[PDB]
There are 6 protein chains.
Amino acid sequence: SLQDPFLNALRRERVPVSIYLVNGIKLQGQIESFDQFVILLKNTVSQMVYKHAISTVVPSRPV
Amino acid sequence: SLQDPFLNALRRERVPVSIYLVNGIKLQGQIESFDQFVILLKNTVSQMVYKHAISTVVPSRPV
Amino acid sequence: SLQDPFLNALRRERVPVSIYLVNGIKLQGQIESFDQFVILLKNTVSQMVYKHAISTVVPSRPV
Amino acid sequence: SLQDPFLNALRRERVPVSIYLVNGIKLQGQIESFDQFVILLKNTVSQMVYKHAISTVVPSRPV
Amino acid sequence: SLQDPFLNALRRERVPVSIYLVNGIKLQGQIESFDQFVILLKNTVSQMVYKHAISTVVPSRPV
Amino acid sequence: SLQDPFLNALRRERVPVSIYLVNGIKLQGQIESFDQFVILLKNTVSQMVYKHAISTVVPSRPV
């Protein structure tokens, strides 16, 4: 399983990520937390993103 | 695990939220209730939103 | 479970609803019936709507 | 399950239906066959439609 | 029960098909292979199409 | 199944692929890794792509 270690790295390293949604919208922030269905992306406020609506998670720099 | 405590906080605190749909539409209101598949968003009327159609849930202020 | 009591109320009360689809289209009618996957929306004819394509169900008045 | 008796009627009665897709596209023809995942819509040729891509099935007249 | 015989025919007969995606995009080629999640569509190269992203499979002539 | 051998080939051969997303976006890079839900596409950085958001995987040359 790749998803947990990948999201976990981005979390620990408080890396600025771009979460791209299935509709094309680009969300940005740091990954605050995550579970099986959602990812909490912190920014001005924490927003709960559903994984099912995420197409791709792009770190802003190598990890 | 994240989703339930997160939606639960927004509920108790009767916090104005913006639910963004996969189609880009922004719904607004307070979270009245929720289960495994839907979230009741109260406004002028209660509307049943399917989670599968939700991309992101954004509280209008920190919690 | 919120979905079943919610759709059930709209049914019994023969309330005019607007079913919004993931593509943005707004369907209208009364909820004739429903099961795990589809909702029968009566109008001129009964049309079978797949829940997976529904974003939000909006009653035309409080219930 | 409402889906099977509903599609079955449309089949037996060889009723002209409009299948609306999640992308907004309107397909037309008669329902030739169907199973748990797909519907064969006959027209000039039989096309296999995935139910997951169908938003709504609209008969061209009451049944 | 319909999907396998249908794709199997298109395969054996090496029939030019149009695979329409949920996003509207039209793919073309012959069905090289398929299992239960994805379809190999041969063209200039073989491309793996996810069935979940396919709305409709349209043969270019009757079968 | 064919997904695993197909992605595995593209991996071993470090073949430039185009992953097309359900939103129309074309991702490019080499397949670094993959599991049941996601594909790590290496580029400038590794990005985690959800398979559910992938429509088609197109190698840049035959394999």
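We're sticking with Swiss-Prot numbering for chain B, so the shown stretch reads 6-68, in order.
Yeah, the Cβs are placed from backbone N, Cα and C, and that goes for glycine too.
According to Swiss-Prot, the feature domain 'Sm' maps to B:9-68, an assignment based on sequence analysis. For the domain 'Sm' (B:9-68), the DSSP counts in helix, strand and coil order read 12 helix, 30 strand, 18 coil.
All chains included, 18 other C-beta atoms sit within 10 angstroms of the C-beta of B:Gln8 (mutagenesis position). A mutagenesis experiment is reported in Swiss-Prot for this position, B:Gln8 to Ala, and the note states: No effect on Hfq condensate formation in both growing and late stationary phases.
Taking a C-beta cut-off of under 8 Å and a sequence gap of six or more, B:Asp9 (mutagenesis position) has no contacts in its own chain. B:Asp9 to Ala appears in Swiss-Prot as a mutagenesis experiment; the accompanying note says: No effect on Hfq condensate formation in both growing and late stationary phases.
Cβ environment of B:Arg16 (mutagenesis position): B:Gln35, B:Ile36, B:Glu37, B:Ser38, B:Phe39 lie under 8 Å away, each six or more residues apart in the same chain. One mutagenesis experiment named in Swiss-Prot is B:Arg16 to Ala, and its note says Almost completely disrupts the ability of Hfq to form condensates in both growing and late stationary phases.
Taking the Cβ of B:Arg19 (mutagenesis position) as centre and 10 Å as the limit, one finds 11 other Cβ atoms among all the protein chains shown. Here Swiss-Prot describes B:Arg19 to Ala as a published mutagenesis experiment; the accompanying note says: Almost completely disrupts the ability of Hfq to form condensates in both growing and late stationary phases.
One mutagenesis experiment named in Swiss-Prot is B:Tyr25 to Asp, and its note says Almost completely disrupts the ability of Hfq to form condensates in both growing and late stationary phases. On its own chain, B:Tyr25 (mutagenesis position) has B:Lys31, B:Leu32, B:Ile59, B:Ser60, B:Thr61, B:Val62, B:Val63 as residues at least 6 apart in sequence with a Cβ closer than 8 Å to its own Cβ.
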Could you give the Cα-Cα distance between B:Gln8 (mutagenesis position) and B:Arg19 (mutagenesis position), in whole Å?
-> 16
For chain A, give the subset of the mutagenesis positions B:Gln8, B:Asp9, B:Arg16, B:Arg19 whose C-beta is less than 8 angstroms from one of that chain's C-beta atoms, in sequence order, otherwise 'none'.
-> B:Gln8
